Amino acid sequence: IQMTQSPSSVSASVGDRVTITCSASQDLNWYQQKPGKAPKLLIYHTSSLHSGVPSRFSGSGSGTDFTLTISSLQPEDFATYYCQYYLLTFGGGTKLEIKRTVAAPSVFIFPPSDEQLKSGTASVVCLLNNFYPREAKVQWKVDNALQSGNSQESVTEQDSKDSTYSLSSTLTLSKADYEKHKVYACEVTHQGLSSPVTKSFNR
Amino acid sequence: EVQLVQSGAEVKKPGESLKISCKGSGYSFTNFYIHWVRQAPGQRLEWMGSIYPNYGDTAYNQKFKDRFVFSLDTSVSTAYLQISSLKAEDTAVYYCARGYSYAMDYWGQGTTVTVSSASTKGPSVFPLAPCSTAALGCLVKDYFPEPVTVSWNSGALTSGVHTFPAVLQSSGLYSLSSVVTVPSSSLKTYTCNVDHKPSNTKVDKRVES
Amino acid sequence: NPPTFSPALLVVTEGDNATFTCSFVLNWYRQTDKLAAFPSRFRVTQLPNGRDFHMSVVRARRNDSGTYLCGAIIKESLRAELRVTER
């Protein structure tokens, strides 16, 4: 009773055919969920379409393998899809994103403000703007010392206009430790970049 | 016509109790199962359990056994999810769903549950500015609880604006950043409008390059 | 718009009638095995509104326990469970 949903993420264009698979180890339902919204039932009994589901969604099953197929992608179909079997159990989920060309991120760094420094805390922000694919890595360095555990980041949803992602990382230090160092930098690695890009400033 | 409406967001302390309501309309409430699903922030869906409005048939995922309890109100057509001995790991979005023993065909809009030791705190808005594309923004730091709305120039500026999802810091407070990319030649005033309803905090921050 | 089969769970005692409702040729199924059709112990009755149909099991037996559904021809409904407890 162990199901594996593959792949973890799919990138495709409007009009393509996408196949999502859920395979067991030894009927199935399919659900669709958009960011910040409740899931919707798509397929039940492996291949029956729920009320209101367009016919471009179809499911099939042969023993231990089950597939969800979307024949011609529409703009409304980009979301996360879950398979569910029966105790009920959902699969790992499959995020369907929009395909586009590789775009390197535009990197910016922001020093802490004088107003925040007067409160006793220093936050340093590194912006990665409009990149694709979503895989990106940010490394904070303070006087060539790699920082870990003192930074947090978040990524926006895929943009509705250019289908890119943006990332914002925040490095937070105390005012005392911030004043004892000079060079603050974030190094960005992305397959759209020829080499790791570093943006820095001097305190 | 088939609607499941859930109660509003819940902000509780570790160790308190809460009961989410789930009222179904447009169908005979006594003829369908009520399932409960939990989705932690940025995670997958996980089935918590189900309960039937008759005969006392309940099913529980072994992880949500003795600390999560399902209740029902047939004459008013309302389902209940009560959670006692609240813990910080219970912060998630909880869905109630109409359905059968094996499927969930109609879902409620969901209820966001936040459990933290932090209290209602207004945010501090700090500028994000450098020392031919330029970038500036605002840092909305240390507020509780969610959410915060951010606009630029009273909403007139929307293109190139990125408002990032908030992160939960180790102190139990949230932190958010919102940026905008403009031509370097335009540096011509940019002001972020931050609104935090639970703290009654409204801030307009001019970002100077 | 497939039909809707309810109640999702019906528990009756042996001897009484087990009545389901199918809302939408309409076929009553229990693989699927056809029980009755609109237009033995399995009878289908159309309700006054014409859109709902009573699917009753007259004098339900213990072995009638199982999963049931209705289909319109072949769009099927969800599966409801019937339990017949001993007496």
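The residue numbers of chain C are those assigned by Swiss-Prot, with the residues present covering 33-56, 64-69, 75-83, 93-126, 134-147 sequentially.
Cβ atoms here come from the backbone N, Cα and C positions, even for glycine.
Swiss-Prot gives this note for the published mutagenesis C:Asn49 to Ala: Decreased N-glycosylation without affecting binding to binding to nivolumab drug. Neighbour list (C:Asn49 (mutagenesis position), Cβ cut-off 8 Å, at least 6 residues apart, same chain): C:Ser109, C:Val110, C:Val111, C:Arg112, C:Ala113.
For the recorded site, C:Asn116 (mutagenesis position), the DSSP three-state label reads helix. For the mutagenesis of C:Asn116 to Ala, Swiss-Prot gives this note: Decreased N-glycosylation without affecting binding to binding to nivolumab drug. The structure shown keeps the original residue.
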* Ten-angstrom check, please: count other Cβ atoms within 10 Å of the Cβ of C:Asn116 (mutagenesis position), all chains counted. => 8
* Endpoint distance, Cα to Cα in Å, for the 7-residue gap that opens after C:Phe56 and closes at C:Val64 -> 11
* Structure fact -> Flanks of unmodelled region: C:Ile126 and C:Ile134, 7 residues missing; rounded Cα separation in Å is 4
* Structure fact -> Answer in whole Å: the Cα atoms of C:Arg69 and C:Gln75, separated in sequence by 5 unmodelled residues, lie apart by 9
